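J.: Have a look at this one.
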Amino acid sequence: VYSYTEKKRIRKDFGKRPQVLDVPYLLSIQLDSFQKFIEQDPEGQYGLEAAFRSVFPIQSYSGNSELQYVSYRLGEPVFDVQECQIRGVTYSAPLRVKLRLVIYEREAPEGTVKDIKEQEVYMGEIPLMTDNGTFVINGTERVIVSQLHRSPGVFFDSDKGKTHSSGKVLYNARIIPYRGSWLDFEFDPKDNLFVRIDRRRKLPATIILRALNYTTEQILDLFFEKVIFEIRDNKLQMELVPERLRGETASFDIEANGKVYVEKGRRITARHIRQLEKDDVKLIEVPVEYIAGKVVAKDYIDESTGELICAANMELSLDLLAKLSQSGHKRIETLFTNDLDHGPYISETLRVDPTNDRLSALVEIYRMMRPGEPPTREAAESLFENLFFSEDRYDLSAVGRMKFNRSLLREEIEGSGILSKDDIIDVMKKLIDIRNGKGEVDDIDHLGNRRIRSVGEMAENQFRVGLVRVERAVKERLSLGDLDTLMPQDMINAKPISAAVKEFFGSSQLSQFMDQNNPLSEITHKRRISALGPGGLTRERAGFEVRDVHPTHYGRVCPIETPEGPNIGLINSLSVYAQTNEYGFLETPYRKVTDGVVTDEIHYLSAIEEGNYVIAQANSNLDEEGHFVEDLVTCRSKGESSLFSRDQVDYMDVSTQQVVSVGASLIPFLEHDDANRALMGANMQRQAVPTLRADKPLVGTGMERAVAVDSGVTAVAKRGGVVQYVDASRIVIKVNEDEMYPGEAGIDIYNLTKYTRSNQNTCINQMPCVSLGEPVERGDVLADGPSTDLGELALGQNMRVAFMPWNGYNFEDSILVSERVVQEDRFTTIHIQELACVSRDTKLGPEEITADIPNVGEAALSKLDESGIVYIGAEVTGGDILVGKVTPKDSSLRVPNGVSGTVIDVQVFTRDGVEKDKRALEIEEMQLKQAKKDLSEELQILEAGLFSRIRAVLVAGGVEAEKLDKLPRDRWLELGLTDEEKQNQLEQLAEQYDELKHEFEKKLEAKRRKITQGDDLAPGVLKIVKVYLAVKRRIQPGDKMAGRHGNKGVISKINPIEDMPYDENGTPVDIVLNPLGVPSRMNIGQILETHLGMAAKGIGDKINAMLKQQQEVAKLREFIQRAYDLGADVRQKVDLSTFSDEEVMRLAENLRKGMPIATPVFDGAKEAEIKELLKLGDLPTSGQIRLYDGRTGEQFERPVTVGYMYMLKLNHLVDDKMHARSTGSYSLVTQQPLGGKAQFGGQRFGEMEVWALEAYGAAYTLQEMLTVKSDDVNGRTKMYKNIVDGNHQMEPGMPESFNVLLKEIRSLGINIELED
Amino acid sequence: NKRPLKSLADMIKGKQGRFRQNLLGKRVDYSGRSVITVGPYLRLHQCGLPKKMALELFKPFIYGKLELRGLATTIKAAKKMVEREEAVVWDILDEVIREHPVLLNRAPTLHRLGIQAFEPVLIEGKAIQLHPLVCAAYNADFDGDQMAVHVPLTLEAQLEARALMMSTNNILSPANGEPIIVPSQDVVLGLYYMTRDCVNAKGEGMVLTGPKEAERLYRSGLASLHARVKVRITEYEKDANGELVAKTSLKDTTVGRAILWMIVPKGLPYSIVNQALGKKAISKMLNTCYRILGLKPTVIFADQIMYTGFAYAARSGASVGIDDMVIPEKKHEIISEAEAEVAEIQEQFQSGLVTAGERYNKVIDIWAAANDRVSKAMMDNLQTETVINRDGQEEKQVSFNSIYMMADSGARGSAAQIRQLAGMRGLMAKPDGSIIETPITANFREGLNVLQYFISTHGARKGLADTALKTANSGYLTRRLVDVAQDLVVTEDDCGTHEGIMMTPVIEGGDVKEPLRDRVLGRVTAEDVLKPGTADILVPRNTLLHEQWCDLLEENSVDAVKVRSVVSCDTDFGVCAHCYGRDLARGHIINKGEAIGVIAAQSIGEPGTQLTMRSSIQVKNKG
RNA sequence: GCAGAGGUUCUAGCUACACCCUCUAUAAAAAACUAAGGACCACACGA
DNA sequence: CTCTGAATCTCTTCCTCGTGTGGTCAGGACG
DNA sequence: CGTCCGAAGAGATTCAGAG
Ligand SMILES: [Mg+2]
């Protein structure tokens, strides 16, 4: 079965591998994340709830006052998305929050409250995301990109190599929290374990143990293994265990139980260990010289006086041995030191550490944290407990605790957010073990250590910041507050929380201005995964490691779609099938592999557990039983590609498109072109400008439909049915009876967005894709949005391309374009400009907007209306006047020079209080008329639908066809119908219609007030006039045109069609590319794409030939079936007999322009399949044909390659780039060019160009262009007067920038002057 | 915004400080930018330029001419006339662009030739047209590359731009004497296709009166472009004291090589156009033309050779296709042998005969051997497989395949860049640089496995990040090099210093990396060189070593030549001309004054972007 | 045409980069005409 | 016991130009 | 109506080993 719109033009899909999992909703990463944030979560986890619950204690200091959160509910947005975008206001929901204030009696903490005050308070103003997963901040559609940052937890880095400049590897452990203070435990080059908290001065890390209420004895009991020594008559008989002898040297002669085991100079072999274990030796005599090298563990005092004979952790000498022997210390505890692995590291720190008590440790920590002031014991204790033992000032998220327990190999998954003594000692023990050799350091770039912070998590963090900021003020106010003297609304204000949220959403390191020029651009910018951002590595601070792709990126982050330049690999996109785990990690679908069967069950796997199993390659053949036909299959066990037997395999890739993202998946033959060319092609697809009439690509991937549907550019059908009425501005869908709810179903109305200004000044145009009466199913495409054709993403426009040099006009990378392309408007793109005029307050009276402008001609004022605003639809040109504004004593807005076009609409916003001019009244009246017309249209349409609902029910059980036509349709409650459930349904519809009639005038009045009320504007402005200019930029020499395979070039010449190379058929090639760019830049995919497009157009031409002549539908059906079969078995498998025999004609007419072919990313068309496809048509199997010269007329030898490759048109048009300037306004430093942009500017003759002129014998052109052309005011004036005089003579003078430098150096206090 | 606020020292230091932002290099007026266009019809002394850009840049000149001719009484009326773009304004504009050079300027001006002068040719459009030859000098693409145009104002500025900065005056790069305007990518391919031969081509065998008859036969279509035919040529040589003598002979050649003969100037011999004429051959041709004919004949010859190369590359139709890249028939058996060998090595490791390290080394070695074998098989299939007759039984010739012609000619491509298309792509390394044990066996003509493409994108991301870091490192190095320099200019003409450095061809254990001919060329000796005959003044003490002297040195078999080094110069606050040597951009001694510190710094720093980041003694030959 | 004012237009026009005429304390026979301001930080993208 | 060399700590950049956007001391009421 | 609140190297700075 196929969808009806798919029946219109069904895409020939290659790919032998059968798909098991349908492509997920590409915008899930944003929509699902925000649905988690704004949702009311009863569990109070993950949402505005956790944020309120985490910060709602409100405990007064000795005031018995408490305020608690009870519930909240986001209000309905004041303005709809379209209304907020046109007004410039944010799309936000008022945050109705219900709060309960309770006051307890004094000195009665356990007593009940004396009064309860519950009320709903408006705090904050939280913006919402549209159905397309994008915010609207200030009239701009702004999207928040998900941030990939190092997850909270513990990571044992190395910093191997450069440190200490001796090859000695250091080891450090960072306790990175979600919010709080970092805690790094580093090693001194002399193997001393230091602590570095918040990257402050290095400190002996043993001080933190003392700060955690631990003495030396406890520290050595935790971090070292006690060895018991017994004083005996036989020279202090020593107790040794078998395990401690492994890896030891010949310390002495081991003789126990009157038997010798190991002699002098004999290594302790495992055989010796086994035989002494069989003998079970426990006590071994040791020479007194050996104990000198041991270190005491615990303190010892004599039993007579109790004085300190020997403290803990110092070397033992002969005098110490004599003192402990004479005292009578029978039991002696010593540390087990093994320089091989179990080396001493805490002991060295304790030698370095001069602190012996917890108070001294706290004092030193305070000194190293807050120096310059005398610390206090209470102050130090408070600082430490607020720094590590306090939830408010320090917290690890559930992901942080999970990572902590993963790295520490703990058992529990969850735990307290704050740390503890056990956590610190466990981290130190693991760091010590890493130093010893057991265990391995972790990789920061691993996706198991870098989670993804979505928009919901960022918004929750900013909300928590706002809540704590207002909590500080509430606590401060409540200290002196009085009970029962105020409403629970004065202490909390929406101002700071709203300011924080608005600042985050509008101006942030991550609040990216959405590049809304392509559906692919929107779909890949909302899925963008940036490492940069708040709480993230910066570009300069980012290492080479982070930029560079990790083996664990497979299936999680696309390794092909990254922005080249300053941030390469830092803003990498997310692969098509990857989804974010509930802890922020990146999962990946993976088919479970059973005993030998590749089972269809899809198990999402994170990066940490991917290594544990072995992953099979997607390009592994199966025998339809899940059995690899392939006894050894290539696999990815631990990030290493290696052949594995079938029985070894534990998991398989979900499909062949897993690794690539949506931006890189749409490139056909991605398996052929080079990775750099693939990267550039994926990047350039995001910046193609929509053509006027977008058309499907002849060769594609099959994800274009998925990208177009998933993105919000098109108008998908939420409910199926039939198209009752279709219009270029609206589409009405009559929902089917089996797809509509019993109540309030009616029919669906879709208001397609007409020509609207976009973020990159392009047209967001939606054209209907259906006619009247066309059946439509659920989730179907109805309107072809920008760069969309028949529900398929149509970025550019495919055309004939011949690969051959042509007189140098395609010299190295330039593109040659025929006159035929320009003639048929293939690349004419509508650009909507936003020329906004503002009337601010001015001294000595304000400025008017009337048409009275002095020192101007009547011709310029002819376009403007009587009130000084350009007539809608007027075709203005460069330098023309749009709206007449004169300042009090000629500041009217004018079209910028060069740009032209016709005004599409002029919207005016006027603040309340100032009377609106004639044009504003006319526009407001037309807006009211349009709103009333739309409301009446929906009134009549929904009334017709509801009557059809009623009439259909009234065909049985009291049917009166004649009686219905008699009485007017307004009243039907008097009709006689059986007292059954049908009568109840009619009564329900009648009551609903009555309530709707009551609400109709209310909402109409609300709309009238919305269009009447003065729109909020910036302070000190009268009214703002926005004029939208539609520029139709045709293709021109210099316009940057680029295909999908990384081949980019500027159009050199628009060559007349008569000069184009034509084949024997006479059809001239539309574009003549350069073959020389194929071998070096290995974009060989474009050659495969060219051949497949040639085959597709051959099929289309055969269909056209058998369609232009009146042929039987049987011939069309058999040819279409032959085309869709195409030899080698494919997943497509479309049968033409199941069609209705008249939609076959529609299909053939839709394939007249070319056969649509889908080439999946990594299992697309092979060379044999393409050759067979060429053989299907009249075209040769070689793919290249003889072409005759356009001018000479004789065929080119060595027949050239032609085909219809899908090449885009990037938005880097030459029209934008022209920046010529002679003289203009100057800067502060008096550098004349004034930072060239829209502002009329000269290009920075930078330091490199100055060096270049210095290398030449240039001292006059350089001098003129560094002095008289740039900043010398007298010099500039004299040069201008001289050139207009005709004498090109330079009056040198001196650059004013040097005078500025002299003044700045003098202002420092350094006299710098010149000698005369 | 919680950011450090700029102080009185933050605006005197750093990139954004007053020095490097407003004094060292400052924005200028009379400047415009646009994307660039090829426009092969131009000559390198001129460039295309849009009408709007010429109107805006030359506004003061247009105002002055309007005032002089009385079209507008006042600047104000003339400015209104320029806004109206009245037809009279365009005619005035054509007068101020007759001989007014403009300085084409690409943004990353790495070396001296980054900015060059051009006579603007008014074109309708909005894209600057840059001559194809100077694109290599500019390192400029046609992929959205934009370059600024600056208008010299004063007579001194325009005059020195014409005399020095013109592309006609910049033929040899300052880094080395080799030409910089050499046919680079497409014209070289056209010449290479032109100068070849089929062993059996249409119109092969008949004798031709001259190049005119060769053109007549080719254009009429009755003789193939490259067919081995004897032609009669009037080869001109200047073996006399500047006089050109004529030598007429029947040199066996092809039609295509005879076509180029009318392009080359008189002085050049025919032995330079009788080869396949790749990139290196054309570079040597242009260098010989510059060293023999001079500058103007070299410019005219370069323009004509560009024209013919483009025209006959268009006529060639040197396309690219799937059948143009051939898979070796032995590639499958080489892959099978490599798989068998790695299986044997793994089996040996499993038993324990070979541990991990030696197993890894063995696998890497055998995979490299298989890669070399498949590369050789690919080259044999790509240059030897071609079978074509000679009106007889059987013969084998050098291939005319599209990719082989586009790679062997040096037009664009290399050995690895052609291996990655038909042969095994090779062992591809991980981010850390350690080689993946199992290579990317599949090539680009065939598909790539998902893991194979993952390793490929590992390498590609490594290369892209390396380039991104390396361009910044090279820019910093260029800045340091320029600034340790820029006080060193040629202040004197000679110092009479006998000191110097003994120039000797460099040997690093292998063959001669650089012969003494190309190492001492253009430098003035310090003491008289002598041949095996003692007390022989083969070259006097203070004579510049031009091409003739170096050629004489090779045939006299000199070993070490003491030469005057700039280090040994005793001149204060500069160096003398003799101690420096040839300008490396003009065929004469360095001019007294020219700044050579900045030239040297730019020459050193320009290839920084092209750099990278990471027994027994046996006699070789008889002697 | 260098310090000011007036003139036929259109409040005001004396070279202000700036457009016509008069003279040194007085205002009109006269058509082409008029305006002299403007930073930093972040994001994305191109080479 | 006073310097020696050596580890430690602190400074100083770390390309070069474009083109679109958006955010920015924020005195505030009283004589 | 105005006015007063990572990384990479160099060099300075401790800092230390050995007679
Ligand atoms: Mg380029």
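Residues 2-890, 915-1341, in that order, are what chain A shows, numbered as in Swiss-Prot.
Every residue gets a Cβ built from N, Cα and C, even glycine.
In case it's useful when we look at the structure, here is the feature table from Swiss-Prot:
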MUTAGEN   A:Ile561 to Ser  Resistant to antibiotics salinamide A and B
MUTAGEN   A:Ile569 to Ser  Resistant to antibiotics salinamide A and B
MUTAGEN   A:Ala665 to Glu  Resistant to antibiotics salinamide A and B
MUTAGEN   A:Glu813 to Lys  Disrupts the enzyme's active center
J.: So of all those mutagenesis positions, A:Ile561, A:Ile569, A:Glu813, which one's Cα sits nearest to A:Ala665 (mutagenesis position)?
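T.: Smallest Cα separation from A:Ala665 (mutagenesis position) among A:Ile561, A:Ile569, A:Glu813: A:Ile561.
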J.: Report, as a single number, how many Cβ atoms besides its own are within 10 Å of the Cβ of A:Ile561 (mutagenesis position).
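T.: Total other Cβ atoms inside 10 Å, all chains included: 31.
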J.: Of A:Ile569, A:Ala665, which of the mutagenesis positions has the most Cβ neighbours inside 10 Å?
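T.: Counting Cβ neighbours within 10 Å, the top one is A:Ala665.
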J.: Could you state the CA-to-CA distance between A:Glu813 (mutagenesis position) and A:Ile561 (mutagenesis position) to the nearest Å?
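T.: A:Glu813 (mutagenesis position) to A:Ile561 (mutagenesis position), Cα-Cα distance: 25 Å.
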J.: Just the number: how many Å between the Cα atoms of A:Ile561 (mutagenesis position) and A:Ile569 (mutagenesis position)?
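T.: Just about 11 Å between their Cα atoms.
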J.: Indicate whether A:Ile561 (mutagenesis position) is helix, strand or coil by DSSP.
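T.: Assignment for A:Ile561 (mutagenesis position) reads coil.
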J.: State the three-class DSSP label for A:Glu813 (mutagenesis position), counting H, G and I as helix, E and B as strand, and everything else as coil.
T.: coil
J.: Where does A:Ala665 (mutagenesis position) sit in DSSP terms: helix, strand, or coil?
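T.: The three-state answer is helix.
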J.: Provide the number of Cβ atoms within 10 Å of the Cβ of A:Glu813 (mutagenesis position), excluding the reference atom itself.
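T.: Here the count is 21.
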